[PDB]
Amino acid sequence: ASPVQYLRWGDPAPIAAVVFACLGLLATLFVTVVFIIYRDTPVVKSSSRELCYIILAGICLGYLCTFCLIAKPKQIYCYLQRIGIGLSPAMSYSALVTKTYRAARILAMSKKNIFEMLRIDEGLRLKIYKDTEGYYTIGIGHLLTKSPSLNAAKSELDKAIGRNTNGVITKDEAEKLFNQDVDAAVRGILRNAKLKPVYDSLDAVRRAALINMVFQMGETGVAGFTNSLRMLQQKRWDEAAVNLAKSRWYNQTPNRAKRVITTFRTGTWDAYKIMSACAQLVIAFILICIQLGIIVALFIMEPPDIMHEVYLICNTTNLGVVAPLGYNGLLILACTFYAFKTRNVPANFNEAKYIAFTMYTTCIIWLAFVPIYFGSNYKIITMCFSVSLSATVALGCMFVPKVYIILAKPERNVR
Ligand SMILES: CCCCCCCC/C=C\CCCCCCCC(=O)O
Ligand SMILES: CCCCCCCC/C=C\CCCCCCCC(=O)O
Ligand SMILES: CCCCCCCC/C=C\CCCCCCCC(=O)O
Ligand SMILES: CCCCCCCC/C=C\CCCCCCCC(=O)O
C-alpha cells in the first residue's frame, strides 16, 4: 500500500529503501549538474564525459529501480523491474570497460616507445644467449634462469612466452619480455630516494630517457649525476644537456648519449625513429544492446506477470535473474582485469586508482550478493538494497572525489 504504512505496521524496510533511492537520485543529479556546469574544467574534459553520462544514467536507473520494485500492481512495472535491474549495471560497466580497455591500450602503446628506444640503443637478440656474467639471456637483456642448463632456460622461456619457442622468439614476444624488465626498473627507481623525485617530476619521454640511463649504468651509477638530475627536476633542460655532455659516460658511449640528451632536452621522440571517441559510444551502445536483447528474449520466453502488498510481486524466476547477472558479472570481470592492469596509471589525477578500488568492491559485493539473494526469503528488498549499494559504491568511489576537487579545490583543477 504505502511504505509509511509499513513503517507504522512494524516493517522498517520499504520507506528506508525509498529514502535511499531518493538520496541517490539527488546525489546523481547533483554530480551531473556539477559535471555539466564544469564540463570545460580539465578534470572533466580529460575523461570520456559521454561515457560518464552513460554511467550516471546507469546509477540513476539503479536508484529508480526501487520505485519499480516497490510500486502499484501494474504490468508495465513488472516489465520495467527487469529492464532496470538488468540495464543499470550493464549501462555502467559497459562504459567502464570501454574506458578501461582504452586505458590499457594507451599503456601498451606507451611501453612500445621505450621498447623501440632500447632496441635502437641497447640492441636485441631473438635467440638465447649468455650475459657477460655467464647466465642464460634472451631479448633485450632478459634473464631466463640463474641455473646453468640450456634446457632449463628454454623451459622458463616457453613458460614465460606460452609456446614451443625452441630458443627463438619474435619482436613482439621480446617486447612482452621487455615490459616486465621496465616494470622492475621503475620499481627500483621509485624505491631509491636519489632518482624517485626526478622520475615523478618528468613527462613520459624523459622518464623513458632516465629508464634508458638506468638500463645502461644502473641506479647507483645514474644517482651519481646529482647536479644534472636536479637540473632536470627544476625543468632546466638546456643546462642539463650541457652538464650531461660533459660526462665520462658521454665520452665512452657518445652516439647513444647524444640521443638520450636530445630526448631529455626537447621532450620529444624526434631524436630516435619511433582509439576514436564516437567509437566508444557505439561500443558501449552495442554492449548495452546485448543485455537488452537478453532481457527481451527472457520477456518472450517467460512473460512478466504478477504472481499473486507494497511489493509488486512478479513471476520473475531465477533464470531471469541469473542470465543478466551473468552478463553483468562478465562485464565486471573484464572491467576489473583492465583496471588492475592500469591500477598505477596517474592520468586524470590518478583516475584508475579509484576505478580499480570501485571494481574490487563491486566484485566482492556481487560474490556476496549471490548466496545472500538466492538464500533469502525477502528477495525484493534485498534486490533493492543490493542495486542501490552497487550504484552507491560506484557514485561514491568514482564521482565524489571529482566533485570534491571541483567544488573545493578549484586551484588543483589544472592540467
Ligand atoms: C547532509 C544532508 C542530510 C543527509 C541525511 C538526510 C536524512 C534523511 C532521512 C530520512 C528522512 C525521514 C524519513 C521520512 C519519515 C516518514 C514518516 C512519516 O512522515 O510519517
Ligand atoms: C527524473 C529521473 C531523475 C533525474 C535526476 C538525474 C539526472 C541525471 C540523469 C543521468 C545523467 C545522464 C543523463 C543526462 C546526461 C547529461 C545531459 C547532457 O549533457 O545533455
Ligand atoms: C529526504 C529524502 C527522503 C524524504 C522522505 C521520503 C519518503 C516518503 C516519500 C514517499 C514514498 C512513496 C513511494 C511510492 C511507493 C508507494 C506505491 C505503492 O506502494 O503502491
Ligand atoms: C544507452 C542505453 C539506453 C537504455 C535506456 C533504457 C532502455 C529502454 C529500451 C527499450 C525497452 C524495450 C523493451 C521491450 C518492450 C517489451 C515488449 C517485449 O519485449 O515483448
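Residue positions begin at 1 at the first shown residue.
This entry, so its header tells us, was determined using X-ray crystallography, 2.9 Å.
Yeah, the Cβs are placed from backbone N, Cα and C, and that goes for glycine too.
According to Swiss-Prot, the protein has these features:
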- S47 to A or K (Swiss-Prot position 613): Increased constitutive signaling activity (MUTAGEN)
- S48 to D (Swiss-Prot position 614): Decreased constitutive signaling activity (MUTAGEN)
- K99 to A (Swiss-Prot position 665): Increased constitutive signaling activity (MUTAGEN)
- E351 to A (Swiss-Prot position 770): Increased constitutive signaling activity (MUTAGEN)
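Swiss-Prot feature annotations superimposed on the structure.
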| residue | record | DSSP (3 states) |
| --- | --- | --- |
| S47 | mutagenesis position | coil |
| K99 | mutagenesis position | helix |
| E351 | mutagenesis position | helix |
In sequence order, the mutagenesis positions (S47, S48, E351) whose C-alpha falls within 10 A of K99 (mutagenesis position):
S47, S48
Out of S47, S48, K99, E351, which mutagenesis positions lie by ligand 2, with a C-beta less than 6 Å from some atom of it?
none
What is the total of other Cβ atoms whose distance to the Cβ of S48 (mutagenesis position) is within 10 Å?
17
At the Cα level, what's the spacing in Å between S48 (mutagenesis position) and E351 (mutagenesis position), rounded?
12
With a gap of 7 unmodelled residues, how many angstrom separate the Cα of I274 from the Cα of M275?
19
In whole Å, how far does the CA atom of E351 (mutagenesis position) lie from that of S47 (mutagenesis position)?
9
Measure the gap for me: Cα of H308 to Cα of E309, whole Å, across the 6 residues nobody built.
10
Please work out which residue of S47, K99 has the most C-beta neighbours within 10 angstroms of its C-beta, and give that one of the mutagenesis positions.
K99
Tell me, how many other CB atoms lie within 10 A of the CB of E351 (mutagenesis position), whichever protein chain they belong to?
21
